[PDB]
Amino acid sequence: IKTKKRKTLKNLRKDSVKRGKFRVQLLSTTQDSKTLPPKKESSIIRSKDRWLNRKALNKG
Amino acid sequence: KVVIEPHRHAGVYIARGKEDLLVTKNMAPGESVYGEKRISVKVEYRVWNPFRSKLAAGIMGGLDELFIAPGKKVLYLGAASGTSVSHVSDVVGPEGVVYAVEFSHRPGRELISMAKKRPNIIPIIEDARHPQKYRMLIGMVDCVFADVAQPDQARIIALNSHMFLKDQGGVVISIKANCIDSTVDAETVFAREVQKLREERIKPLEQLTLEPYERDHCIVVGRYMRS
Amino acid sequence: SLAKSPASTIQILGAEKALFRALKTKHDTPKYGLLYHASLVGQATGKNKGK
Amino acid sequence: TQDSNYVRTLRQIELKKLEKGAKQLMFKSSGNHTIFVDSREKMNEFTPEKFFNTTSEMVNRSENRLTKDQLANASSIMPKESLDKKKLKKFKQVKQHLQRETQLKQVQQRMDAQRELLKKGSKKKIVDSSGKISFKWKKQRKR
Amino acid sequence: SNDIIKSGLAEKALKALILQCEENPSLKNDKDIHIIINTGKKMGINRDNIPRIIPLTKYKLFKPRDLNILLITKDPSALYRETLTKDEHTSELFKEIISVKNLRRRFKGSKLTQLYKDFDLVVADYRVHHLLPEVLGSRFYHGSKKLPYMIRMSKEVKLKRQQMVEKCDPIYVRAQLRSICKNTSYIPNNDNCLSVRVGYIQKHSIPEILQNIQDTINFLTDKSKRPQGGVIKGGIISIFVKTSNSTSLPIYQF
Amino acid sequence: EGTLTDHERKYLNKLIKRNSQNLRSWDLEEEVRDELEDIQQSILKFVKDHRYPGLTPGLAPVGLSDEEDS
RNA sequence: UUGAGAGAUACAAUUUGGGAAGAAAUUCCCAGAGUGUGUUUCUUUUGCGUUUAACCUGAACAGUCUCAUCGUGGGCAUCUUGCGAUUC
C-alpha cells in the first residue's frame, strides 16, 4: 500500500542502475545546477545541529 | 614461442604463452627506455607495467574507447620521467605526435633524454597551470591525458582543453582522491570531479576505478563539447 | 645513483666478489674497495688504512 | 653481527626476486566500471553487449573486449591444462618468494633485538601479560 | 556385499555352525562368532596391537553394564579416579580404575593371570597404551581377545611447544566406552588373512549377525572412512565364519 | 552496405563464434580461477597428537546416540 | 521490542539482451536484472541509562640483588623433548 507506493517512488527517483559488473549512472539535467545551489551535505552539517542540541546543555 | 594478440585498442597487444603480458611495439629496436622487458617475435615488443603507470591500468580495467590511435596527436599533462609517454609514443607510432608536459626539472632531464631518441615526442618543461606559455609548440590535439596530482585538476584540464583540444576530442583524466578532500569515500570525490568536468564542458562517458593497481584512483574518460 | 648510495657502499665499491662471498659464508668483509687507490689511504699505514 | 649480515643478504636476495616475479606476472583487474548515460530510456535499455558491441561471453573478460566487427588457439604452443598449471605454478613461485622474504624478516628482527641487548646501556625487562618479552631502556643520553 | 547378505548359503552356514556348536561340547565351550576375511592382496600395514573401531549401525554387540571393565590411566591418578567415581554418569561404569604404576606395583605374574580371568574388557589412556604390553604381560596380548583399547579422556588437544591441561570429561568417556562396547574392532596385519568378531552366540540372532557381517564388509571395503576403514585392497576373495574351535565355513565365495 | 541477407551473415556469426572460442581458449579455466584469485590476493595484499600417532586409528567414533542419557 | 536506508545473501517463481538450433511451437548456451521470502552485516535516526573512561607521563626492574651472553650438568618419552625465538 503506502510502502509499495514509497518503493515505486524510490524506484522512479533512482538514477543508478547496475548491470552485472557495470553500473549505469544518470547524468543530471543541466538546468538544476544552473537554477539552484548544490544540495547540502547532510551528515556534516547535521553534526553542528547535534552539537548545538547536545544533552549536556539542559535545553527544554 | 609466444603469440601476439591484437588488443581492442589500436597499437596495443597482449603477449600469450607461458606468461601473459601487455605489450606495445618498439619504436627504437634493441633499446629499453627503462627496466621493462622486451619480447622478440623480426618485431620487438616492450612490456607495459600497469602497476607502474595508470593509462593501461585503465586499459586492463577495460576502458571502452581510449581516444588514443596511431593517427592521433595527444597532449600528455603530468609527464614525469616519460615512462608512460614512451608507450603512448609507441601507440601513436611515427606519424602521431605526443606533446609531453612536465614541470619538475629532475624528471625533466630524463624526459628530454628519452625524447632525444624518440622522434615523435615533443617535450615541454613548463608549468601546466599556464597553457599560454607553450602555445607556440602545440597545434590542435586529438586527446588530452592528465596525470597531474593536483587539487585543481579540473581547472588545469579546462584551461588546456579549451585552448588546444579540437571539438569532439577526448579527455582522459586520472584522479586520486587523496589530493582532494580525502576524508570522505573516494566515490564522493570522483562524483565531484565528474561534476566539475561537466561544468567545464567535458561531457563524461565513463569512469573506472583502478583496483588492484592503484588505491583510490579512477580514470574518467569524456568528450569535449565546444558547443 | 652514486649520490643516493650511502657511505658504507662507497667504501666497498669495487670489492663485490669478496664482500658477497664473506656475507654468504659468515667471514670478515673487505675493509675497502676502489678507494684504496686514493692518495690519503696510501698515506695511512697498518690498521689506519681502514679507518 | 656476521649472522645478522647473512640473514639480511638472504632477505635482500628474496626481495629482489619477488619484485622481478611481480613484474613478470600480470594481475586481473577488479575495479568498478560506471558508464554515464544521458537519458533514462537509454538507461533502461542499457545492455553491455550492445554498448561494447561485443560477444556476451567476452563481456566478462575485461582486458581484451574485442568488438564483433574485430572478431569477424589453445592447440599449438602447449596443451591447455598443462599451460594453466604452469601459469598457476608461476603465481605460486611469487607467493613463495613473498613467504620466504617475510620469514627472513622476522628472523632478522629477532637477531637485531638480541644484538641491541648485547650493547651498553641500562635496560629493563618488561613482561607482557600475553607473555611477550620486551626491553625498555632508561632515559639517558649517549655520551 | 549385498549379494553376501542376500545369499542363503551364508544363512545356512550360520545355522550349521550354531547346530554344530550345540552338538559338539568342544565347540560348546566357544561362545563367540568370528569371520575370517581373505583380502585379495597383502594389507601392507604392520600389526601394532591397536584395535580400530568398526561401526555397527543396526545393532549393538554389548552394553557397557554387561562387561567387566578395567581402566588404566596416567598416574596422577587421583584426579581421574575421583572425577569418574564422583560423577554419576561414570560412577558404576568401570569395575576398576587403576594407574599404570599402581598396576605394575600390585599385579605380577599369576596375579596378572587372575586379573585377566576377572576382567573382560580393558580400556586405557592413549598416553599409556604403548606402555601396557610390559605391564599387562604377554598373555593379555596374545590372541587379541582382550587387547586394551585407546580412549582419550580430557578432550583437549596437545599442541607443540605448549603444555596440555589435564581434565577428565565423564560424558566423553562414557560416549567412547559405549561406542567401544556397541561396535566391533579389528587389528591390521601384514598378510592377507583378517579376523573380525561379528556376533555373540547366545545374545545375537542370525539376521543380526548377518547384518553385522554386511556392515563390516562395507566399512572395510569402502574407499572412504580412511584410515580406520578402507584397509582391504584387491577385494574379498572369501569369508569364513567360525568360532574359536570350529572349522571355517565359507561364505561369499568369489 | 548494411544490406546483408538473413540467409547471409550466418557465416559471419559462425566466424565470430569460432574466433571468440579461439581467443577465449587462451584465458583460463573455471577451476583454476579461484586458486589464481586467492594467490593473487595473497601476493597483492579428526584429532592429532604429535607425540602419539596411533591415536587417529585407535580413536573410537563418538555419536549423538552415545552422548545420550538412555 | 527505536525507525529508516544500503550492501552481502540462499531459494522460489518472474523477466531483459546477445547468439545458436528448430518449419513453427520452442529449446539450449552466455550475460544479467527486478520482485517475493529467508539469512546477515553496516550506516544513521529515536527512546532509555551511564555520562566519564582509556592511554601516555614525573627520579617507577633490581639485597631474597637484577639482567644479558657463551658454556656445563640434570629433570620432563606417563612428553612444554625445546624454532639461529623463551622447555624447566
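Note that chain B carries Swiss-Prot numbering, so the residues on display, from first to last, are 85-125, 138-323.
Structure determined by electron microscopy, 3.0 Å.
Every residue gets a Cβ built from N, Cα and C, even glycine.
Mutagenesis annotation in Swiss-Prot: B:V87 to D, described as In nop1.3; thermosensitive allele showing a decrease in histone-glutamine N-methyltransferase activity upon shift to restrictive temperature; when associated with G-103; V-175 and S-219; the structure shown retains the original residue. Proximity of B:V87 (mutagenesis position) to non-local residues of its own chain (separation of 6 or more, Cβ distance below 8 Å) is seen for B:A99, B:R100, B:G101, B:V125, given in sequence order.
While the structure shown retains the original residue, Swiss-Prot records the mutagenesis experiment B:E103 to G with this note: In nop1.3; thermosensitive allele showing a decrease in histone-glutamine N-methyltransferase activity upon shift to restrictive temperature; when associated with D-87; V-175 and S-219. A C-beta separation below 8 Å, combined with a sequence spacing of at least six in one chain, links B:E103 (mutagenesis position) to none of the other residues.
Here Swiss-Prot describes B:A175 to V as a published mutagenesis experiment; the accompanying note says: In nop1.3; thermosensitive allele showing a decrease in histone-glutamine N-methyltransferase activity upon shift to restrictive temperature; when associated with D-87; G-103 and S-219. Counting only residues at least six positions away in the same chain, the Cβ atoms of B:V181, B:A196, B:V197, B:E198, B:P203, B:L207, B:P219, B:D243 sit under 8 Å from the Cβ of B:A175 (mutagenesis position).
B:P219 (mutagenesis position) falls within a strand when secondary structure is assigned with DSSP. Under its mutagenesis annotations, Swiss-Prot gives B:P219 to S the following note: In nop1.3; thermosensitive allele showing a decrease in histone-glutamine N-methyltransferase activity upon shift to restrictive temperature; when associated with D-87; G-103 and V-175.
Other Cβ atoms within 10 Å of the Cβ of B:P219 (mutagenesis position) number 23 in total over all chains. According to DSSP, B:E103 (mutagenesis position) is assigned to coil rather than to any helix or strand.
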